[PDB]
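What follows is a short report on a single structure.
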Protein chains: 4
Amino acid sequence: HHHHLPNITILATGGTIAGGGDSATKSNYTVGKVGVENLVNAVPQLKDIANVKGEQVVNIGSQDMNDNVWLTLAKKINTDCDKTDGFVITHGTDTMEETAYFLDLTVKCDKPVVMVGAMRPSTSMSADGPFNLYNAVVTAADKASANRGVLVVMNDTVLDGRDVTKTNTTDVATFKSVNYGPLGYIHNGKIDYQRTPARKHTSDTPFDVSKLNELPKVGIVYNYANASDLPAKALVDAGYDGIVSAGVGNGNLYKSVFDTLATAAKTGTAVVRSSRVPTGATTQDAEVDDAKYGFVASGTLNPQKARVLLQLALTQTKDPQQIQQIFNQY
Amino acid sequence: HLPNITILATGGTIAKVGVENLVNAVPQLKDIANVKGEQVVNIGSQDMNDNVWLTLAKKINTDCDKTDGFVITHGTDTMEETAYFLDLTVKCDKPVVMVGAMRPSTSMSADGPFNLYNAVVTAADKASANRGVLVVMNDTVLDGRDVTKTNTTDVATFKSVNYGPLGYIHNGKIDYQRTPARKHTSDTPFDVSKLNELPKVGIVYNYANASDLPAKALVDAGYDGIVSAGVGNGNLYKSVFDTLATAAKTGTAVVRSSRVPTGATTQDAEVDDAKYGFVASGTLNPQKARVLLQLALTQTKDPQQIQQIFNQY
Amino acid sequence: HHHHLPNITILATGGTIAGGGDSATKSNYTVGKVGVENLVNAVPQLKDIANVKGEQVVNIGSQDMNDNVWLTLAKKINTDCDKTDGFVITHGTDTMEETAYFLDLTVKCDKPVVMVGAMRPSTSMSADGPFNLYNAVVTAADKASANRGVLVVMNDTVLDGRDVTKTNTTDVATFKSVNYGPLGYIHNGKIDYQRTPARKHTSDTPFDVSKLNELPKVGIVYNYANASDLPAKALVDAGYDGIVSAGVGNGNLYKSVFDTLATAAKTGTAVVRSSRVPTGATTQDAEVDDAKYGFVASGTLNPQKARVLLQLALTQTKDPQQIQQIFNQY
Amino acid sequence: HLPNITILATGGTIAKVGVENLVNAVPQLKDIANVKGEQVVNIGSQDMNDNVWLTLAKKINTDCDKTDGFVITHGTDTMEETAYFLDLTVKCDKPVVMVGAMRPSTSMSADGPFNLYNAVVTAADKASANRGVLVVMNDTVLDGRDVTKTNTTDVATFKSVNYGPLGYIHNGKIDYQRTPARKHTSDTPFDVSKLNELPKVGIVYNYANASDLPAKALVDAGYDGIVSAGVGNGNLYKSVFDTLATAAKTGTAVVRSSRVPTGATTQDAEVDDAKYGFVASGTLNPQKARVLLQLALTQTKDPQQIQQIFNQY
Ligand SMILES: N[C@@H](CC(=O)O)C(=O)O
Ligand SMILES: N[C@@H](CC(=O)O)C(=O)O
Ligand SMILES: N[C@@H](CC(=O)O)C(=O)O
Ligand SMILES: N[C@@H](CC(=O)O)C(=O)O
């Protein structure tokens with residue numbers, strides 16, 4: 001009997017993991033500049049763990065991530081599923097938590113899909129991307145990684161696509177699942193999994209994007225003292241399918257913003273109350289009578305995460321009670 | 001002799017209820033201070049606004065020598081904004097301490113009473129002076145610049161997430177170990193004594209496939225400033241970046257902040273702030289950056305002078 | 001059809017939840033002074049949620065918690081299981097994380113067992129114990145609480161008995177599951193569970209304490225710069241069954257301490273390497289060759305938690321590989 | 001002109017490897033300083049000890065005017081202890097910065113290089129002066145009193161868990177926003193210049209059913225001090241409490257600390273410290289409390305004077 005390594009596919013999309021600057025010590029750099037091959041070759045030990053094949057999907061900063069790249073990824077994973085044992089997606093850190101949740105809801109492939117990035121560019125002293133990529137390959141290769149939904153692997157930690165968020169602007173340790181914690185820790189190329197997400201993911205969702213050319217239009221508005229209603233009115237004037245509110249506290253809205261969203265909701269715009277507060281649920285049965293206005297409470301989904309779910313909810317239904325039920329199940 | 005402490009009530013879950021009722025509900029306040037209450041407004045802090053800010057700064061500044069310290073009762077939702085506004089505009093050199101409650105007055109294990117007691121402890125402490133406007137919540141004294149609401153329901157929600165608290169309160173005493181270095185109160189140029197309105201500053205949000213429609217609506221209204229809640233280290237979605245690049249050369253100040261809950265939006269990363277005429281917010285989150293941008297716009301419209309204000313206060 | 005409330009039993013053991021002082025505003029108090037009845041009557045709304053029956057088991061500060069009270073609790077729960085729908089145990093906060101883990105390993109009753117305490121005494125302004133107790137009753141009454149092991153409920157949060165630990169000396173928010181996060185959050189008397197512990201608990205362990213009169217002797221030694229070997233030698237001289245090391249960093253030992261524990265291990269004393277560091281695993285395959293010395297790595301179990309498991313391991317076996325396997329499964 | 005910076009190497013994962021190799025591996029150090037390296041010892045910091053502490057304090061104090069600042073390379077396991085010892089005993093008014101690495105030198109994405117660079121940045125910054133002994137790890141400047149190792153393997157492990165960091169390091173610059181209030185360095189009475197050994201102080205651990213055998217072994221050896229790693233707010237298991245109550249009246253100083261990772265061990269809770277002659281450690285964790293108790297025992301054996309040292313440093 002001979003040892004055979006898993007086949008792992010790296011789908012590259014850009015990010016600081018592929019960024020470069022002209023000094024190892026200066027902070028200035030440009031994103032999404034280095035190709036997949038360079039990234040693979042910067043981690044010689046990948047041969048110890050897997051047979052790795054790189055595909056460049058796009059090469060962008062994830063600040064410019066968009067619906068089309070999401071659709072491209074989910075269809076590619078779902079199409080290529082039987083050709084490989086696992087997927088790693090190199091990606092910018094800025095919107096990784098959004099892509100990860102989109103994929104967590106739309107991937108039907110039953111093989112691990114692991115996202116990874118780097119907070120320091122590839123050119124920098126003590127660059128994090130090499131060891132991150134190695135650890136993402138470890139996770140994508142591990143049989144025990146299956147059936148946990150789509151994953152993010154950063155700073156020696158396996159995180160679920162739903163709860164994972166970027167907590168700090170610069171720290172290599174930025175990614176945390178701030179409400180429910182990580183799924184497992186990685187040491188010496190091995191994972192001790194102690195948790196799995198309970199919310200329904202991947203092949204247990206009704207979201208099927210195989211045939212979609214676009215996603216429903218959903219925007220985000222912020223609340224704060226003396227908040228203008230102009231952002232909200234602009235989305236309503238443009239025929240937006242949905243609006244997510246980054247509320248204050250427990251999903252609360254500045255009155256002007258409330259009035260514009262209450263009206264929009266009456267016309268059939270889906271409105272989700274979320275919170276600019278970085279941890280904790282936007283609950284039902286607090287200061288906003290959601291049933292009355294036809295609003296939906298986002299639970300622990302932050303505004304960018306709630307947008308993902310809301311867009312996907314809007315592909316199945318425009319009924320707010322059914323959208324609320326979706327927000328309670330996925 | 002006990003210190004004279006004034007409670008300025010503004011609403012919030014800590015009260016709907018009047019200043020007099022909240023005082024009498026904590027009779028042990030009489031052990032530590034002579035408290036007088038005045039009702040400024042009575043609103044949920046989700047409806048906090050510039051007019052209330054101006055009223056508060058003006059009242060503290062004018063009433064400063066009639067009392068030994070102030071406590072401001074406030075909703076928790078925007079307490080972090082009001083605290084930083086007052087941090088930059090209070091000229092009174094006596095402690096100003098904001099407090100709220102995450103549970104209702106009538107709920108099991110309501111936090112308001114002890115929160116109020118400890119806010120008065122803090123306002124009455126001579127060591128609390130010259131530390132800027134403060135927030136006291138969950139036995140902790142927090143500086144008004146860094147303090148933010150971190151959880152939607154936790155009594156322990158308020159934290160100074162970048163630089164930590166100033167001291168902790170135990171048995172009615174504070175062991176202070178820190179003070180903020182950024183200039184505050186009477187060390188700032190902001191003087192709101194004769195202003196009846198503040199520059200219009202709005203906040204836009206970045207995310208994948210972000211619409212430029214919000215940013216355009218602010219530009220079309222002739223907003224004096226726009227704060228971006230960027231992705232990561234203050235980054236902008238291309239459509240948003242395009243609109244703001246235009247606003248910055250067309251009479252609208254642009255501050256890059258971040259939707260990310262901790263850490264600075266830095267210069268010298270991916271964005272050439274000098275080329276576009278943008279200002280990096282540092283550790284000021286979007287709502288905090290709005291406060292400081294509104295006040296900077298009372299002094300100057302020049303990006304470089306705004307960037308220096310953002311580096312000093 | 002008529003609504004019937006669950007039957008919940010409160011087993012009282014003491015703690016600050018039952019403490020009292022002479023002022024609502026001064027910090028001084030005495031622990032484990034108030035009886036169960038007073039605690040129940042301080043939460044009038046308990047009638048809305050359950051039929052509550054209180055039993056005083058002991059009335060102590062949990063700084064004086066001990067093996068006999070553990071045995072008393074586990075046997076009482078296992079004996080009384082069919083007489084009630086759920087258990088709440090009021091307890092001091094200081095060693096709640098140890099009792100909770102002991103019960104998580106020894107309770108065979110398939111009904112919820114929820115521990116609760118209070119960081120402020122019952123007499124204090126804004127005392128936390130009333131709402132904590134209410135929330136613990138909510139959790140013990142919830143059908144969805146079953147099969148999650150033994151729980152701690154504090155500060156509106158449901159925490160698993162294994163990972164839960166006291167993080168701060170005074171804060172009402174002190175209890176956190178610092179490695180893997182909480183199981184669910186409580187809002188308006190309802191729980192949204194998103195996680196369950198993967199490590200084996202309750203009726204899936206081999207630990208059966210029904211017949212035990214005592215537990216094996218296991219002590220804890222601390223490491224630091226210039227650490228004395230005298231604590232370790234004292235436990236070895238007394239015939240201790242086990243010793244847990246609160247190591248520095250990744251379970252490392254000051255050399256004098258290492259030498260004494262290496263020798264003890266050769267004579268059949270079980271030695272577990274844990275860490276004084278508050279989060280993260282004490283791993284295998286780092287700076288200590290555990291196989292060589294016959295030592296056991298504690299994983300994420302902190303020293304007091306590792307003591308619990310080690311004592312229970314020693315009731316089944318004295319073989320270090322088998323003890324290591326236990327530390328990898330429970 | 002670049003500042004002269006001295007690296008004093010002591011071992012740790014950041015190196016086994018010599019001071020000269022570690023320097024040459026980060027050639028960009030030449031952009032910011034003139035670095036000279038000296039090997040003090042070469043050990044895993046799990047074997048750190050009093051002799052090394054004394055060597056380091058003595059060397060810095062004596063070499064202070066020959067250089068512009070010091071960086072000390074050290075294992076991470078007990079860096080938090082060494083930093084606080086030096087915090088209390090360094091009399092040199094130039095920056096002293098400790099640094100280590102959580103990953104080996106030869107591992108993927110080793111943290112040591114950038115950690116070292118940023119430690120030199122910090123040591124070279126004029127603004128770093130008069131802030132006490134520092135720890136620089138993961139782009140963060142941490143005070144030596146509060147800093148502790150919070151995770152067994154994370155590169156981001158070091159945090160000042162009670163009062164937060166002093167500043168963050170970006171693009172070779174520090175934006176300092178805090179400084180420690182507790183007295184340090186040249187504001188302390190501790191003078192180690194002529195000492196060749198330190199008072200014997202041991203640490204005992206509390207947990208359910210705790211043995212008194214460790215505490216008794218220290219008492220029987222005539223230890224000068226015992227620090228208790230208490231449960232909760234510095235509480236003691238009855239057997240341990242009994243033994244320590246005896247030690248405190250029999251020539252052994254007793255400090256109550258806590259195994260709990262954050263927050264103070266307070267007076268005025270469950271334990272009558274005055275009655276027993278005990279000292280409460282405040283936010284000093286057991287290993288930190290040992291450092292300060294050893295140094296207090298060089299000045300006094302009196303519990304009340306020890307309690308005042310614990311309240312000031
Ligand atoms: N702007 C970069 C940041 C990073 O990857 O760290 C991106 O998200 O593509
Ligand atoms: N909505 C309330 C929340 C609170 O005070 O806890 C307010 O901010 O006024
Ligand atoms: N010493 C008390 C502390 C508390 O309950 O909060 C106990 O553990 O019993
Ligand atoms: N055992 C090593 C750990 C490290 O340096 O990361 C030391 O402290 O010397």
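Along the chain as shown, the residues are counted starting at 1.
Each residue, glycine too, has its Cβ placed from N, Cα and C.
Under the heading active site, O-isoaspartyl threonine intermediate, Swiss-Prot lists B:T13, citing experimental evidence as support. The C-beta environment of B:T13 (mutagenesis position), restricted to residues of the same chain at least 6 apart in sequence and closer than 8 Å, consists of B:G75, B:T76, B:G100, B:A101, B:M102, B:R103, B:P104, B:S105, B:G112.
Applying an 8 A CB threshold to same-chain residues 6+ apart, the list for B:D77 (substrate binding site) reads B:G44, B:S45, B:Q46, B:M48, B:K149. Feature annotation from Swiss-Prot assigns substrate binding site to B:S45, B:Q46, B:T76, B:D77.
Here Swiss-Prot notes a mutagenesis experiment, B:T13 to A (Swiss-Prot position 34), with the remark: Loss of enzyme activity. Under DSSP, B:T13 (mutagenesis position) is assigned to coil, being neither helix nor strand in the three-state scheme.
Among the sequence features in Swiss-Prot, the mutagenesis site B:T76 to V (Swiss-Prot position 111) is noted as follows: Loss of enzyme activity. A coil conformation is recorded for B:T76 (mutagenesis position) in the three-state DSSP classification, outside any helix or strand. Counting every protein chain shown, 25 other Cβ atoms lie within 10 Å of the Cβ of B:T76 (mutagenesis position).
One mutagenesis experiment named in Swiss-Prot is B:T76 to S (Swiss-Prot position 111), and its note says Reduced enzyme activity.
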For the stretch where 14 residues weren't modelled, take the C-alpha of B:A15 and of B:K16 and tell me their separation in angstrom, rounded to whole.
6
Say we define neighbours as other CB atoms within 10 Å of the CB. Which of the binding-site residues B:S45, B:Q46 has the fewest?
B:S45
Could you say whether, by DSSP, B:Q46 (substrate binding site) belongs to a helix, a strand or a coil region?
helix
